[PDB]
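Shown next, in structure tokens, is the structure this report addresses.
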Amino acid sequence: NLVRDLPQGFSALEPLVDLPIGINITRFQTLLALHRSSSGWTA
Amino acid sequence: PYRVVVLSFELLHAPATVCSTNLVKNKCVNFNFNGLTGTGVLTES
Ligand SMILES: *[C@@H]1O[C@H](CO)[C@@H](O)[C@H](O)[C@H]1NC(C)=O
């Protein structure tokens, strides 16, 4: 809810899914997106 | 000739993947859910 433009407040989160896989992960990146309001279509 | 399936299986090197009665209300009964056991009086809250 817009008060002044910034994320702050009392938040609560819940579980969604679990995968009992059993391996380790030590790195990550994130698949980003590009769109203009990235050599030809900027971000 | 016979269908003879060599039945190997992975055992406890990973979290397991290969693994009911009627509801009775208002009686001092034993119970057991999917994970949890117990003995009480089953009601409706
Ligand atoms: C656990 O994490 C380490 C660190 O990346 C990794 O090298 C290893 O393969 C993982 N799995 C086991 C079973 O140790």
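We number chain A the way Swiss-Prot does; in order, the residues shown are 211-247, 255-260.
A Cβ is built for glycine as well, from the same backbone N, Cα and C atoms used for every other residue.
The local packing around A:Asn234 (mutagenesis position), expressed as other Cβ atoms within 10 Å of its Cβ over all shown chains, amounts to 5. A:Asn234 to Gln appears in Swiss-Prot as a mutagenesis experiment; the accompanying note says: Increased resistance to neutralizing antibodies.
Under the heading of natural variants, Swiss-Prot lists A:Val213 to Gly and annotates it as follows: In strain: Omicron/BA.2, Omicron/BA.2.12.1, Omicron/BA.2.75, Omicron/BA.4, Omicron/BA.5, Omicron/BQ.1.1. For A:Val213 (variant position), the number of other Cβ atoms no farther than 10 Å from its own Cβ, over all displayed protein chains, is 7.
Among the natural variants in Swiss-Prot, A:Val213 to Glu has the note: In strain: Omicron/XBB.1.5, Omicron/EG.5.1. The residue drawn here is the original one. Taken residue by residue with DSSP, A:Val213 (variant position) is part of neither helix nor strand, so it is coil.
Among the sequence features in Swiss-Prot, the natural variant A:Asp215 to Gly is noted as follows: In strain: Beta/B.1.351. In this chain, no residue six or more apart from A:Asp215 (variant position) has a CB-CB distance below 8 Å.
Under its natural variant annotations, Swiss-Prot gives A:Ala222 to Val the following note: In strain: 20A.EU1. Taking the Cβ of A:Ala222 (variant position) as reference, no residue of its chain lies under 8 Å away while being at least six apart in sequence. In the three-state DSSP scheme, A:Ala222 (variant position) falls into the coil class.
For the natural variant A:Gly257 to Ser, the note given by Swiss-Prot reads: In strain: Omicron/BA.2.75. In the structure as shown, the Cβ atom of A:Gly257 (variant position) sits within 10 Å of 6 other Cβ atoms.
For ligand 1, the recorded positions lying close by, meaning a CB under 6 A from one of its atoms, are A:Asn234; the full candidate list was A:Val213, A:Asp215, A:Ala222, A:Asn234, A:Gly257. Counting in whole angstrom, A:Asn234 (mutagenesis position) lies 41 from A:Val213 (variant position) by their C-alpha atoms.
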